[PDB]
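Trainee: Dropping the structure in here first, questions after.
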2 protein chains.
Amino acid sequence: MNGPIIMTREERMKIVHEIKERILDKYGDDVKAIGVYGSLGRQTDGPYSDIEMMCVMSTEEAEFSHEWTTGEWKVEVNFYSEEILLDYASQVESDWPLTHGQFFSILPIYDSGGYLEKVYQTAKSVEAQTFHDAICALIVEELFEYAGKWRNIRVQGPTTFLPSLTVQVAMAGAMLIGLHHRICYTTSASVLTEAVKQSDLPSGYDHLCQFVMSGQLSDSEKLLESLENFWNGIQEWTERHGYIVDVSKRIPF
Amino acid sequence: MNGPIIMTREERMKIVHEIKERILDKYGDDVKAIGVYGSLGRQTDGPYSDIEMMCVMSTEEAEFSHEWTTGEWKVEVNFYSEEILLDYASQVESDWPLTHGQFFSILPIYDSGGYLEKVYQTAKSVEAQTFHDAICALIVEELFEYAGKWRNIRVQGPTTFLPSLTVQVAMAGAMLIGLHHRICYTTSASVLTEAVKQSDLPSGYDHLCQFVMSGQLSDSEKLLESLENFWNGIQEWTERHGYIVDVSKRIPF
Ligand SMILES: NC[C@H]1O[C@H](O[C@H]2[C@H](O)[C@@H](O[C@H]3O[C@H](CO)[C@@H](O)[C@H](N)[C@H]3O)[C@H](N)C[C@@H]2N)[C@H](O)[C@@H](O)[C@@H]1O
Ligand SMILES: NC[C@H]1O[C@H](O[C@H]2[C@H](O)[C@@H](O[C@H]3O[C@H](CO)[C@@H](O)[C@H](N)[C@H]3O)[C@H](N)C[C@@H]2N)[C@H](O)[C@@H](O)[C@@H]1O
Ligand SMILES: Nc1ncnc2c1ncn2[C@@H]1O[C@H](COP(=O)(O)CP(=O)(O)OP(=O)(O)O)[C@@H](O)[C@H]1O
Ligand SMILES: Nc1ncnc2c1ncn2[C@@H]1O[C@H](COP(=O)(O)CP(=O)(O)OP(=O)(O)O)[C@@H](O)[C@H]1O
Ligand SMILES: [Mg+2]
Ligand SMILES: [Mg+2]
């Protein structure tokens, strides 16, 4: 295929409406509400942008999505039960700052009873603890691991992975930041640029983002240290912020 | 937190057994099989490598875990009811090649009745169609998606995401090859190197990987330009292999 074509918000929107009409002809009374999320729902959609949408079903245990292309453009429509969506909107995870911005950006197209605010609010009312736990997990389950792989790279190679790991790591810290600050990033592309602006940034972070953002990830000696510094900027940050991981137990269970 | 320290197979293996015991004292007869995977499992383990285990159980409602650190080390145990896991062994996703290697790389430490083979038989007893659909989905849900992005980037930005995007693309096309060649990667760091060793490469990938593996991601113009070609490489390749998706319908449902 020729890939994604240039379109206009106006064109995009007609599609939105076309699809909306189809959802209702098909499900009818089973449809509770329909929304536009992403760049479009934000009204910041670019020329090559896609259309993501989310639909709220009456129908229980409902969880499906329909994603397609016409060669020229692509669409994605997710359908959920009113429950399934709420629960989901209530989940803070390692990529929450990436995933959950979708709940504060909905562009309502059809609501039979304010389902869309409900959603938003729910997303909006997350307990602080939840975010803490999520930072903690992210460290054990993620940062730690990368730490290992990068220390082995030094040791036994390969550095052909170094450029890719760094990015992963650059990202990881950003989710770290966001979970900390209860922020969701605009898009996936604004992630680095927005993370590097926040306040209580771990020592070594910005410097790493430098590398990752400039594209100069060719010198593995340097990249090695940054990761190193960052990790240390982290051990600290955690202490001072209270996200202290339980190391104690050799056998957690 | 000192982060992963230097270990040896002996050390590792020592914990594995200790772990092996808690599980046995802890779940006893509900434990059908305990095994080891990862770098350890193959014994390709390194100084700073981690521990991955997996245990099968008779319990119906089984699908839980335990990941932890002590400050210098990480362990990761996965519990599953044989049904669930088997089921998962035969699940081909866009990332099956990164992921499914686990089902092959097993190091059996305990097994009441060859469950660890069933799982292996199962993982390798997956249908070509299944992989055929995997490919189609990637392209749409992903490839096509990355295409607009790098496009929009060419027109509005931002370049600070170019590097990172490119890595994403490279990973994915790699997924493509594996799914193409019922291949699985040993590990994460070997993905690329290994992938580019394949035959039927889509026109463009190799070059593209060279930038990612090298870290010479500073050149914008040169990237987008190496990405587009890749895209076109795809367009051809799929037509050659028959990874063809029907784009006739504007609204396919
Ligand atoms: N063996 C597979 C890996 O599975 C889990 O890892 C974590 C996932 O990766 C996380 O996902 C995050 O990181 C991904 C890249 O890994 C990104 O794509 C994603 N956007 C991020 O949110 C997810 N949220 C939690 C989960 N614990 C294990 O814990 C880890 O030990 C292991 O290595
Ligand atoms: N907006 C989020 C995206 O959600 C789905 O996309 C897909 C996920 O992204 C995939 O995950 C891949 O990307 C991860 C992150 O890099 C990698 O860790 C992983 N190895 C990859 O397989 C997953 N396997 C299938 C799923 N359909 C939508 O289809 C797509 O429209 C949208 O863009
Ligand atoms: N795994 C995931 N990755 C990225 N975004 C995710 C996501 N889970 C949820 N989201 C949300 O869903 C949206 C997905 O749209 P994307 O296709 O990633 C690009 P976009 O940010 O909408 O802008 P664009 O269309 O102009 O490129 C994100 O903006 C984000 O709010
Ligand atoms: N997202 C994912 N990333 C990496 N491996 C994944 C994975 N999902 C499943 N796996 C599988 O589970 C294993 C866990 O791998 P990791 O813990 O990330 C490092 P490793 O491949 O064991 O080598 P290493 O520890 O010496 O660096 C992998 O070898 C892979 O086969
Ligand atoms: Mg979008
Ligand atoms: Mg490992």
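The backbone N, Cα and C atoms fix where each Cβ goes, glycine too.
In case it helps, Swiss-Prot gives these features for our protein:
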BINDING   B:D50, B:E52, B:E145  Mg(2+) A binding site
MUTAGEN   B:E52 to D  Weaker binding to neomycin, active in crystals; in association with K-130
BINDING   B:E52, B:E67  neomycin B binding site
BINDING   B:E67, B:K74, B:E76, B:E141, B:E145  kanamycin A binding site
MUTAGEN   B:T130 to K  Increased thermostability, catalytic activity at 70 degrees Celsius; in association with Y-80. Increased thermostability. Weaker binding to neomycin, active in crystals; in association with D-52
ACT_SITE  B:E145  active site, proton acceptor
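Locate each feature and note its surroundings.
Mentor: DSSP assigns B:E145 (Mg(2+) A binding site) to a helix in the three-state reduction. Under a cutoff of 8 A between CB atoms, and with a sequence separation of 6+ in the same chain, B:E145 (Mg(2+) A binding site) has no neighbours.
Counting only same-chain residues six or more apart in sequence, the Cβ atoms lying under 8 angstroms from the Cβ of B:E52 (mutagenesis position) belong to B:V36, B:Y37, B:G38, B:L40, B:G41, B:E76, B:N78, B:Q102.
Secondary structure at B:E76 (kanamycin A binding site), taken from DSSP and collapsed to helix, strand or coil, is strand. Around the Cβ of B:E76 (kanamycin A binding site), a 10 Å sphere holds 18 further Cβ atoms from the protein chains shown.
Under the DSSP three-state reduction, B:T130 (mutagenesis position) is assigned to helix. Other Cβ atoms within 10 Å of the Cβ of B:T130 (mutagenesis position), summed over all protein chains shown, number 13.
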Trainee: Report the member of B:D50, B:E67, B:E141 (the binding-site residues) whose C-beta atom has the most other C-beta atoms within 10 angstroms.
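Mentor: Neighbour-count leader: B:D50.
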Trainee: What is the interatomic distance between the Cα atoms of B:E141 (kanamycin A binding site) and B:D50 (Mg(2+) A binding site), given in whole Å?
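Mentor: The Cα atom of B:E141 (kanamycin A binding site) is 32 Å away from the Cα atom of B:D50 (Mg(2+) A binding site).
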Trainee: Out of B:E67, B:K74, B:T130, give those recorded positions positioned within 10 angstroms of B:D50 (Mg(2+) A binding site), comparing C-alpha atoms, in sequence order.
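Mentor: Cα filter at 10 Å returns B:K74.
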Trainee: Across all chains shown, how many C-beta atoms besides its own are within 10 angstroms of the C-beta of B:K74 (kanamycin A binding site)?
Mentor: 22
Trainee: Just checking: which of the recorded positions B:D50, B:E67, B:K74, B:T130 have a C-beta under 6 Å from ligand 6?
Mentor: B:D50
Trainee: Should we count any of the recorded positions B:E52, B:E67, B:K74, B:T130, B:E141, B:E145 as near ligand 2, judged by a CB under 6 A from one of its atoms, and which?
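Mentor: Among B:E52, B:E67, B:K74, B:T130, B:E141, B:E145, near ligand 2: B:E141, B:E145.
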Trainee: For ligand 4, pick out the recorded positions B:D50, B:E52, B:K74, B:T130, B:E141, B:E145 that have a CB under 6 angstroms away from one of its atoms.
Mentor: B:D50, B:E52
